[PDB]
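Q: Pasting in a structure now, in structure tokens, and then I'll have a few things to ask.
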Amino acid sequence: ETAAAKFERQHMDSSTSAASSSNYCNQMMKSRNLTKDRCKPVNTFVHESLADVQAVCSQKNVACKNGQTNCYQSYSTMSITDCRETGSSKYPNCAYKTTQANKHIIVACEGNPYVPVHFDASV
């Protein structure tokens, strides 16, 4: 999987405008194969077109949590869903708490074309 394709599979959900119900995370973490060998503890889904998320790589340049400087903050807020494993969750029965919000996103970009390859944070 290329780095760009793995970001789309783990974080893009342009088919919905927002998380619907409290089971959204349990369903999406499973269908995007993030519960496959372990339960990915934290993951964010972005409800905007791929083009709008790719445009973030040309917006506000900021440092990544790791100190690298190829991170970019979106100028506007975007609809996002934060999925966090519950203290109860245990592989293979992964359980997640769903939180829907509109926030700025921060992504790490790379390559040519320069597109998102990691989701750093939401603010």
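For chain A, we keep the numbers from Swiss-Prot: what you see runs 28-150, in order.
Every residue gets a Cβ built from N, Cα and C, even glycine.
Just lifted these from Swiss-Prot, have a look:
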BINDING   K33, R36, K67, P68, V69, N70, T71, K92, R111  substrate binding site
MUTAGEN   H38 to A  Loss of activity
ACT_SITE  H38  active site, proton acceptor
MUTAGEN   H145 to A  Loss of activity
ACT_SITE  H145  active site, proton donor
Q: Using a 10 Å radius around each Cβ and counting other Cβ atoms from all shown chains, which of the recorded positions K33, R111, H145 yields the largest count?
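A: By the 10 Å Cβ neighbour count, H145 comes out on top.
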Q: Where does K67 (substrate binding site) sit in the DSSP three-state scheme?
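A: Note: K67 (substrate binding site) is coil by DSSP, not helix or strand.
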Q: Sort out the sequence-distant neighbours of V69 (substrate binding site) for me: same chain, 6+ apart, CB within less than 8 Å of its CB, listed by position.
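A: The list for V69 (substrate binding site) reads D109, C110, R111, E112, given in order along the sequence.
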Q: Could you measure between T71 (substrate binding site) and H145 (mutagenesis position) for me? Cα positions, answer in whole angstrom.
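A: That separation, Cα to Cα, works out to 11 Å.
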Q: Can you grab the distance from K33 (substrate binding site) over to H145 (mutagenesis position)? Cα atoms, rounded to a whole Å.
A: 9
Q: Sequence gap of 6 or more, Cβ distance under 8 Å: name the residues on the same chain that satisfy this around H38 (mutagenesis position), in order along the sequence.
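A: Listed in sequence order, they are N70, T71, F72, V73, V80, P143, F146.
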